[PDB]
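K.L.:
A single structure is presented below for examination.
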Amino acid sequence: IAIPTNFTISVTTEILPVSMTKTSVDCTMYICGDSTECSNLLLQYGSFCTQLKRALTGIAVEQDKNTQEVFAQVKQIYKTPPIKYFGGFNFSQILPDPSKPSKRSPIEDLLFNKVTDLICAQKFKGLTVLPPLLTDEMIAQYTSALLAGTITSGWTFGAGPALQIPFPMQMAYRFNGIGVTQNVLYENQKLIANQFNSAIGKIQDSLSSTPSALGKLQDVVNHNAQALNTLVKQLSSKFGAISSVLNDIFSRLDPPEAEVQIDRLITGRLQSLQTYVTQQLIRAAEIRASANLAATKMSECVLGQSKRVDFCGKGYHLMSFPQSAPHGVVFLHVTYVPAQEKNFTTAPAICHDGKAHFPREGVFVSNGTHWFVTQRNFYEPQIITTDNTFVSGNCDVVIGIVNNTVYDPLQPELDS
Amino acid sequence: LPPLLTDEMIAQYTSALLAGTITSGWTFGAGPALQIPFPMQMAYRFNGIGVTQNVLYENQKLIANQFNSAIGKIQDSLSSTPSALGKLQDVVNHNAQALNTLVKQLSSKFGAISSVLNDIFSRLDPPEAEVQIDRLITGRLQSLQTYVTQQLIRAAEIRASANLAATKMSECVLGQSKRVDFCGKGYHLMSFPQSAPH
Amino acid sequence: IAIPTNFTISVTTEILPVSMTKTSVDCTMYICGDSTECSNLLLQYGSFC
Amino acid sequence: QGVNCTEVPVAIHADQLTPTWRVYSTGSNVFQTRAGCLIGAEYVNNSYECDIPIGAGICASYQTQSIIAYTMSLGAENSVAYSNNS
Amino acid sequence: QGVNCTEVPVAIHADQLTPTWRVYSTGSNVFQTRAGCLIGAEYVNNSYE
Ligand SMILES: *[C@@H]1O[C@H](CO)[C@@H](O[C@@H]2O[C@H](CO)[C@@H](O)[C@H](O)[C@H]2NC(C)=O)[C@H](O)[C@H]1NC(C)=O
Ligand SMILES: *[C@@H]1O[C@H](CO)[C@@H](O[C@@H]2O[C@H](CO)[C@@H](O)[C@H](O)[C@H]2NC(C)=O)[C@H](O)[C@H]1NC(C)=O
Ligand SMILES: *[C@@H]1O[C@H](CO)[C@@H](O[C@@H]2O[C@H](CO)[C@@H](O)[C@H](O)[C@H]2NC(C)=O)[C@H](O)[C@H]1NC(C)=O
Ligand SMILES: *[C@@H]1O[C@H](CO)[C@@H](O[C@@H]2O[C@H](CO)[C@@H](O)[C@H](O)[C@H]2NC(C)=O)[C@H](O)[C@H]1NC(C)=O
Ligand SMILES: *[C@@H]1O[C@H](CO)[C@@H](O[C@@H]2O[C@H](CO)[C@@H](O)[C@H](O)[C@H]2NC(C)=O)[C@H](O)[C@H]1NC(C)=O
Ligand SMILES: *[C@@H]1O[C@H](CO)[C@@H](O[C@@H]2O[C@H](CO)[C@@H](O)[C@H](O)[C@H]2NC(C)=O)[C@H](O)[C@H]1NC(C)=O
Ligand SMILES: *[C@@H]1O[C@H](CO)[C@@H](O[C@@H]2O[C@H](CO)[C@@H](O)[C@H](O)[C@H]2NC(C)=O)[C@H](O)[C@H]1NC(C)=O
Ligand SMILES: *[C@@H]1O[C@H](CO)[C@@H](O)[C@H](O)[C@H]1NC(C)=O
Ligand SMILES: *[C@@H]1O[C@H](CO)[C@@H](O)[C@H](O)[C@H]1NC(C)=O
Ligand SMILES: *[C@@H]1O[C@H](CO)[C@@H](O)[C@H](O)[C@H]1NC(C)=O
């Protein structure tokens, strides 16, 4: 058998987009502009613009719904105590700083800085951008409230009223959740705190150095930009007509036979708008799927402890921290990783007094001379007794059973 | 365009995953791989579903025989029934179908005199051949746009399926899952991965 | 109450698609073939491909 | 949308696409927000849950007398008595 | 893409619709992959990320 003898606290970063830019379009300016004749001709092509406006409004409300479901998950707004001491844990890099006017953590400020006349030109073509319903300040307040709740109460506030508990006790509970006894933490508190602080500093430095971690979010923004660019380029295409300017067509051609070019231009512009709307719908569906995944991760990893493998970061998940980023969320997963493994000799059961003994939760190991029982996730040998082992059957059906003795706690003092 | 990852690489990944699961259990998915005898891993998994180790410790032979019989039955069922892999096959068929359509639209007049375009140019003067070519190219561009939209929708569906498959791989192969019916019907014990065309 | 007295080890199969065939389209010879004269009409339509 | 509340077209007799339905000023007050210029509603210093989302953290609702606008309230403030051994 | 390295443009003056960016073939380590023909890269026997 192989059993680890040391542990390491690790911190990982995972970025998920939540919402995209809300956009609106105007038919009159983009398709016609300022010419009344074009609109008068457009009036009898149906209600395509109504469908486009309805779809855009649906996307706009869907973005706000996604943001609200992702972030607005707590009824109360918890406040951190003025005394910032948690038994050696720092949490300085994630707690809000009142000195800065933006009321954001250093990690949040770095995230904002790492993420980045054309606006007026796009507005002049009827393409406008609606501001988000929720401002960054309220998102920061939600993140701060979530952090305060998960620090001062653990997972108790995710199922009802918030219940206070010392942070070392909460981390002992978290270790007990993954099958590690509490005395492991209670004998290595300082080392665990130092490792956590070092990991937090390493994450801070890594996020400061390389800016390619958030490219995903940037990519999404880039996509939106290029989409708009394409639409602008669609205003420079004749689609096989004589010119892209209405006044020249109306002046250089006799109007009874000049209607064909105008109709061709209208059809081309409507087709381009429909293609853009379809692409926006597909992108919005993908963003909604990502937002649902992010909301599920927020509900599970942050508000509780998840036993799912690799769901909340590599290794044995311990806890998580949420942070906000421009059009996205960042999860800092704190997990547990074994290390410094050692070889040992193991047997399925112990034969004593013609009976087979099996461990309750531990595993039997041997160092070449003696036999002990130890927990499966950490090396802690103990003398085999009757309290941690149970008897089931005899020694003639079990394969690989070995011979040893089991100490009886009550027999020594019985005689004296 | 040929795929970036060859079939040999996928087979090597599958073999590595199988060897890791066999010789280490779930310890290799959460850190360094630690060796463990297979009967002890089976006992741990039995403890996972609330069954004590003594049940396995005097039924190991029967359980091994049952597992061998079950895997043989699975092999025979895969060999006999050919309608089990359709979930993949139709997918490929769909692509071919789309391709066929994207070819067949080339033989449609789309309201013009003929599908062939050079005969249109040579038949008469440009003042009407231009209109015919305009109609043809508009129809072909509409067909291309429709094909692209269908491909995008199918790609989104395939991405959703791949995300589900990756989640199932992470939660069923690299460990024991307590979710009901997620990793099979009944009390889940452990899973084995295998590759297949797409 | 009903208490089980025996067990069965079962194996089930699950098939899941992963990837789709990657394709590329050449607009130039699909839209007009090898005829050079037809190619001149595309430029007035902009970058449609 | 996109008005600084001062360039609002007051019109003379007919110079707008709007078919003469303009409310000028000082009747229902003028509010300036990031989304644009809002008229017909009176801003208040209180805070309630969002009913009609306007944008940029501004919402509107009809009380029982008129339509008013305010800033949405995130929730009720709460505090946890963290301690060394409590 | 999908072109055998044997029929790459050798040319006398012009035999290709591309705007004549022809480079030396033999001295540029022309290599053949399942994806087609690669010019300008020297294949090595090692393996990295
Ligand atoms: C388990 O690992 C920790 C750190 O991962 C070890 O603690 C370090 O021990 C070295 C030994 O001299 C010191 O220099 C360091 O200051 C200690 N702390 C850190 C944060 O590195 C610990 O000794 C290991 N224990 C075993 C049994 O291997
Ligand atoms: C938590 O971490 C911060 C680093 O972000 C520590 O702040 C630094 O502390 C050192 C003391 O060794 C000073 O020299 C630095 O100037 C501090 N930097 C900043 C930006 O404040 C902080 O001390 C840590 N918390 C505790 C309790 O030690
Ligand atoms: C296996 O572990 C046992 C633990 O008891 C070792 O036995 C002890 O060894 C120390 C020397 O390190 C002696 O001082 C004790 O008197 C021994 N106690 C008993 C009860 O034997 C044993 O030496 C270890 N064996 C190996 C090969 O490491
Ligand atoms: C553990 O102890 C038992 C009892 O001392 C051993 O069983 C004996 O095995 C020998 C030969 O292996 C027989 O001749 C005896 O009749 C057995 N005695 C009983 C009471 O069954 C057993 O072999 C020991 N285990 C090992 C691995 O040697
Ligand atoms: C539990 O079921 C297994 C098989 O499902 C039983 O094993 C069978 O036992 C009979 C009689 O001993 C044999 O004829 C069969 O060949 C066995 N099956 C196999 C696959 O070998 C087992 O007896 C059952 N146990 C109980 C307590 O009913
Ligand atoms: C447990 O003790 C804490 C602190 O001793 C109590 O919290 C205080 O409650 C009073 C209510 O009269 C408030 O005025 C204080 O502001 C609270 N303190 C803090 C730091 O918020 C708490 O009420 C006690 N629990 C119960 C059930 O009474
Ligand atoms: C018990 O609480 C006290 C204060 O609540 C802790 O003492 C220090 O208090 C100051 C506030 O003036 C903090 O800045 C320090 O971080 C606290 N700790 C230390 C070591 O100075 C005291 O540490 C707490 N004790 C325990 C065991 O939690
Ligand atoms: C255990 O032994 C094997 C072979 O003897 C060796 O390869 C392996 O590194 C050993 N493990 C440890 C932790 O020493
Ligand atoms: C609105 O006008 C005021 C007064 O000149 C000016 O300070 C402010 O910047 C203007 N805001 C915008 C958005 O134009
Ligand atoms: C390419 O050229 C080589 C050498 O002339 C020849 O053997 C091969 O059949 C050709 N075709 C392919 C697909 O490799």
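By the numbers in Swiss-Prot, the shown part of chain B spans 861-1058.
Per the header of the entry, the method used was electron microscopy, 3.4 Å.
Every residue gets a Cβ built from N, Cα and C, even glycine.
These came from Swiss-Prot, pasted as-is:
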type	residues	note
VARIANT	B:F888 to L	In strain: Eta/B.1.525
VARIANT	B:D950 to N	In strain: Delta/B.1.617.2, Mu/B.1.621
VARIANT	B:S982 to A	In strain: Alpha/B.1.1.7
VARIANT	B:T1027 to I	In strain: Gamma/P.1
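How buried are the listed features, and what sits near them?
P.N.:
Long-range Cβ contacts of B:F888 (variant position) within its own chain (separation 6+, distance under 8 Å): B:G880, B:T881, B:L894, B:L1034.
In the three-state DSSP scheme, B:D950 (variant position) is classed as helix.
Sequence-distant contacts of B:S982 (variant position), defined as residues of its own chain at least six apart whose C-beta falls under 8 angstroms from its C-beta, are absent.
Annotation for B:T1027 (variant position): no spatial neighbours, criterion Cβ-Cβ under 8 Å with sequence separation of six or more.
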K.L.:
Within 10 Å of the Cβ of B:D950 (variant position), how many other Cβ atoms can you find? Include all protein chains, please.
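P.N.:
B:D950 (variant position): 12 neighbouring Cβ atoms within 10 Å.
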K.L.:
Translate the DSSP assignment of B:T1027 (variant position) into the three-state scheme.
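P.N.:
Going by the DSSP assignment, B:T1027 (variant position) falls within a helical segment, counted as helix.
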